Amino acid sequence: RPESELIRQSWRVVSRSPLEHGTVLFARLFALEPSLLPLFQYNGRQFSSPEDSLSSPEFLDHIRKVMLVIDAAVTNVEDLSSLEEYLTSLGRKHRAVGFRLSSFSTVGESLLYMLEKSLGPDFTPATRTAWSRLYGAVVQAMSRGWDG
Ligand code: HEM
């Protein structure tokens, strides 16, 4: 498929520096939906400001984890049913920490923002479309952790 290669070639650019790009994703995320900030509860404390999250080593590890799951999705872009059972339980885990299904779209928008900023003119509307579909497939799998 032409979509698969668009994903692989765009990801190649981002996967070079995953924390720097991930940090973009999350900064954007908290700008769009500040109420996601309290869900990160390392040492039973809440971040006061988005910038506090950026000084937490656990938070930065979580960014790395995010980027690793996306990398796995990219690698399996030709068949994402292989990740399905993992993504479902990943969904369940996030449901447990207090993530809401409706916040998936914010994460998606954040992902697209990060790609748009990173690729600039290379972020064509076909790249956009490809990534939306990839992201959608991921969310559909994770969503089964709410079962339904
Ligand atoms: C954007 C909102 C999200 C929030 C608020 C959030 C929050 C959390 C929290 C609180 C944990 C548990 C503590 C920790 O491991 O750092 C966690 C774990 C995790 N998150 Fe997220 N997360 C989000 C999104 C994502 C997304 C989109 C992915 C992947 C695509 C991701 C991948 C992971 C992974 C792999 C773990 C470790 C799960 C385990 O095996 O226990 N997270 N997340």
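We're sticking with Swiss-Prot numbering for chain A, so the shown stretch reads 3-150, in order.
Every residue gets a Cβ built from N, Cα and C, even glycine.
What Swiss-Prot says about this protein:
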MUTAGEN   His64 to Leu  Improved binding of dioxygen and carbon monoxide to the iron atom
BINDING   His64, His96  heme b binding site
Sequence-distant neighbours of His64 (mutagenesis position) in its chain (C-beta under 8 A, six or more apart): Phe42
Chain-internal residues, separated by at least six, CB under 8 A from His96 (heme b binding site): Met144, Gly147
Secondary structure at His64 (mutagenesis position), reduced by DSSP to three states: helix
